[PDB]
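Visitor: The structure follows.
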Amino acid sequence: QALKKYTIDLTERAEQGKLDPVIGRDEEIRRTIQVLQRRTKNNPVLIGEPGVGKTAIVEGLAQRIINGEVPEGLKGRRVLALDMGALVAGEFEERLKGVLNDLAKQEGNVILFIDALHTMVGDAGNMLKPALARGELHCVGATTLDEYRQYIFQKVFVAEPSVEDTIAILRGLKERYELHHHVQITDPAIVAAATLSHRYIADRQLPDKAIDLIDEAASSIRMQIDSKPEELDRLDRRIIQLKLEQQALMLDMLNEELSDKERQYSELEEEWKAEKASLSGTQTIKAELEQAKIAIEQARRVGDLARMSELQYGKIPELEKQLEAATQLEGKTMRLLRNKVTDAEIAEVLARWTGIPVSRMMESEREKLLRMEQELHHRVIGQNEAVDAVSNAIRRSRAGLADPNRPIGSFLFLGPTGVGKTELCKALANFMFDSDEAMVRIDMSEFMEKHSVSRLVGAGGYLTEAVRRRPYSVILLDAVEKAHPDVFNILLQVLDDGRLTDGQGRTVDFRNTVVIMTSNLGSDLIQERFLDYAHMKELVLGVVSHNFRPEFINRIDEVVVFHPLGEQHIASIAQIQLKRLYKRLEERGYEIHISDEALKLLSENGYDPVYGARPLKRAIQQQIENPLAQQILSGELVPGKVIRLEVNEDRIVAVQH
Ligand SMILES: Nc1ncnc2c1ncn2[C@@H]1O[C@H](COP(=O)(O)OP(=O)(O)O)[C@@H](O)[C@H]1O
Ligand SMILES: Nc1ncnc2c1ncn2[C@@H]1O[C@H](COP(=O)(O)OP(=O)(O)O)[C@@H](O)[C@H]1O
């Protein structure tokens, strides 16, 4: 009986109704069942990244066995999960031997479950090998594919549920969790949990991370409930203060205001208790309801008779009616204490995790979108047609006026260098994705070969991995004309399917991304134009047809033309570049203003037609930041005095007048 010591009986747990409900996973369970009765290589292995509910599938199978929804071959079978802990508490091999003995004793009525299957074979227990082929033991694996790469039984692949699936799962677990945490859970909190966990948490997987959000928020709410209310602390401190003062004076007066405040503090206190009572009641009955439901599920099993109709008709709906009567009573009675876990709570927990202010997490998206041109113009200066096209396309996408199976947007940027293409990329990344850090930059110059379409996909790939870890990002493909012909096909697959199958066979989801492609092909004809504010697109389309096939031009949302930078433009770019410096100096108490002619010097030294505004930054770094740092470290320039940037001879100088 090493099973009593070294295993947990899952069918036993399911029989007691102590297993949480399993929502979805119908096909995976059915498959596993199909494989368990397999004539050879029967036993099956659940393969998927941690937290996707492989164990959930096992428990679901157990529940089906107990409920008798499984084929006659699996009726009455027992599912036991082998625990890795109790074994290692030379004893390992002997204990495991006893386990295999016990499993060979009933010969086929017991199914063993091994989570992290690699740990058994791979601290690499060897003795397990005979029982598989001999048929002494029938087991179900749960292992990662990585570890099934290590190990290479039947392949059973457990995918990761989508947002909708996760939501259904959480809605199924909702009552159990409400009971578990002594709280109410809002459906907005559920959808917010799934959605936000999907978006912001990169490393973890669904449903698990969403469930963690829910859990933590529930803990927070619990602690908030237990704690003494604000008003009561306020009043206690206040009356203690007035007590102090009064006894020190021993004014009357205060004597009255004491008493009154003691009446109030009394009333509130009683109210507090009352509320607590209500809560407690609502929980107890809840528990009882559960115990009733489990009970009727026992009654279906062993066949009590008037029992089940008494529970179904008498007990369950009475408890159900006074439960929501208690919740509507809660609706009336609850003031000082809030038991409802909302989307706001989920937001606060994921705030704790991520570090986002969370104003962004729920800031109104429609107002963000409608004002988009302005927001993008806060960073990108000039290039009005570009911002217009991009903003319009993204608006179309978010309004749901476009194919849902394609990326949010697809743009081809055309024009010279240094005109702010990459600037608009970073601006987009910031605007929608809350950082420039959510961007994926790939130079196409380094993919010209067959080893190119190899490298970025697989044979992992530079692209697929980045998009998999960061589904919301701006994918910028620079100098796309240099690309290897095999890559363009992959690009079409992304622009169309909104997904891409890699060298490993798994599909990466691009539907949350904005795909931007830049090219210098139009640079000459564009610099040679302004021609009308319109016809340019036709003119350059002419040169587009040479290097690009109709498929590509038609599958991208907008083809963007970037104009060279005017004088006032470069001036403004300069000022924006000076903002950061201004800020860093503002922190130390320096105020800097720049002369118009000095700004002209910067604008001149920062712009040449071939590199555009690229030289500008280190034109500032060299001509301004260097002597500035010199004087700051010198002590010549002192905080609390305005620093004017003027010109001396042809060179820029800093002064305190
Ligand atoms: N279909 C489902 N129905 C209900 N809960 C699920 C489902 N899939 C996953 N879960 C939940 O996800 C949580 C973590 O899943 P888990 O089985 O630990 O993942 P894995 O074992 O595959 O790493 C579990 O608490 C489980 O309740
Ligand atoms: N339209 C613009 N708006 C704001 N900054 C710009 C603009 N054009 C150029 N710059 C500045 O010039 C630098 C280089 O420009 P960049 O966007 O990289 O050009 P390209 O997209 O052709 O590589 C950027 O860091 C940016 O600060």
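Numbering starts at 1 and runs along the chain as displayed.
This deposition comes from X-ray crystallography, 3.5 Å.
For all residues, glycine too, the Cβ spot is worked out from N, Cα and C.
According to Swiss-Prot, the ATP 1 binding site annotation covers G48, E49, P50, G51, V52, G53, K54, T55. The ATP 2 binding site annotation in Swiss-Prot covers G415, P416, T417, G418, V419, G420, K421, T422. Among the sequence features in Swiss-Prot, the mutagenesis site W353 to F (Swiss-Prot position 543) is noted as follows: No effect on chaperone activity or ability to form oligomers. According to Swiss-Prot, the mutagenesis experiment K421 to T (Swiss-Prot position 611) carries the annotation: No effect on ability to form oligomers. Loss of chaperone activity. What Swiss-Prot says about the mutagenesis result for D596 to A (Swiss-Prot position 797) is this: No effect. According to Swiss-Prot, the mutagenesis experiment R618 to A (Swiss-Prot position 819) carries this note: Loss of ability to form oligomers; loss of chaperone activity.
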Visitor: Taking Cα atoms as reference points, rank the recorded positions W353, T417, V419, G420, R618 by distance from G48 (ATP 1 binding site) and give the first.
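Guide: So, of the listed recorded positions, the one sitting closest to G48 (ATP 1 binding site) is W353.
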Visitor: Applying the rule Cβ within 8 Å of the centroid of the Cβ atoms of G48, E49, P50, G51, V52, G53, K54, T55, what extra residues of the same chain belong around the ATP 1 site?
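Guide: The surrounding set, listed in chain order, is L46, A56, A142, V158, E160, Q205, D208.
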Visitor: I need the CA-to-CA distance for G53 (ATP 1 binding site) versus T417 (ATP 2 binding site), whole Å please.
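Guide: Checking the Cα atoms of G53 (ATP 1 binding site) and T417 (ATP 2 binding site) gives a distance of 50 Å.
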Visitor: Among the recorded positions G418, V419, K421, which ones place their C-alpha within 10 angstroms of the C-alpha of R618 (mutagenesis position)?
Guide: none
Visitor: Just the recorded positions from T55, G415, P416, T417, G420, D596 whose C-beta lies under 6 Å from any atom of ligand 1, please, or none if there are none.
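Guide: Checking each Cβ against ligand 1, the ones under 6 Å are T55.
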Visitor: Which whole number of Å separates the Cα atoms at either end of the 9-residue gap, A459 and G460?
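Guide: The gap of 9 missing residues is bridged by a Cα-Cα distance of 8 Å.
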Visitor: Name the residue among the binding-site residues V52, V419 whose Cβ has the smallest number of other Cβ atoms within 10 Å.
Guide: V52
Visitor: What binding-site residues in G48, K54, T55, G415, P416 place CB under 6 Å from ligand 2?
Guide: none
Visitor: Taking the center of the Cβ atoms of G415, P416, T417, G418, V419, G420, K421, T422 at the recorded ATP 2 site, which other residues in this chain have a Cβ no more than 8 Å from that point?
Guide: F413, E423, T518, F562, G612, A613
Visitor: Given the binding-site residues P416, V419, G420, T422, find the one whose Cα is closest in space to the Cα of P50 (ATP 1 binding site).
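Guide: Spatially nearest to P50 (ATP 1 binding site) by Cα position is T422.
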Visitor: Distance check, please: Cα of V52 (ATP 1 binding site) against Cα of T417 (ATP 2 binding site), rounded to an integer number of angstrom.
Guide: 46
Visitor: For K421 (mutagenesis position), write down the residues of its own chain that are at least 6 apart in sequence and whose Cβ falls under 8 Å from its Cβ; none is a fine answer.
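Guide: For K421 (mutagenesis position), the qualifying residues are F413, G415, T518, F562.
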Visitor: Sequence gap of 6 or more, Cβ distance under 8 Å: name the residues on the same chain that satisfy this around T55 (ATP 1 binding site), in order along the sequence.
Guide: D115, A142
Visitor: Need one number: the Cα separation in whole Å between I152 and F153 across the 9 missing residues.
Guide: 10
Visitor: What is the Cα to Cα distance in Å between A89 and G90, where a stretch of 5 residues has no coordinates?
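Guide: Spanning 5 unmodelled residues, the Cα-Cα distance equals 11 Å.
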Visitor: According to DSSP, which kind of secondary structure is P416 (ATP 2 binding site) found in, if we only use helix, strand and coil?
Guide: coil
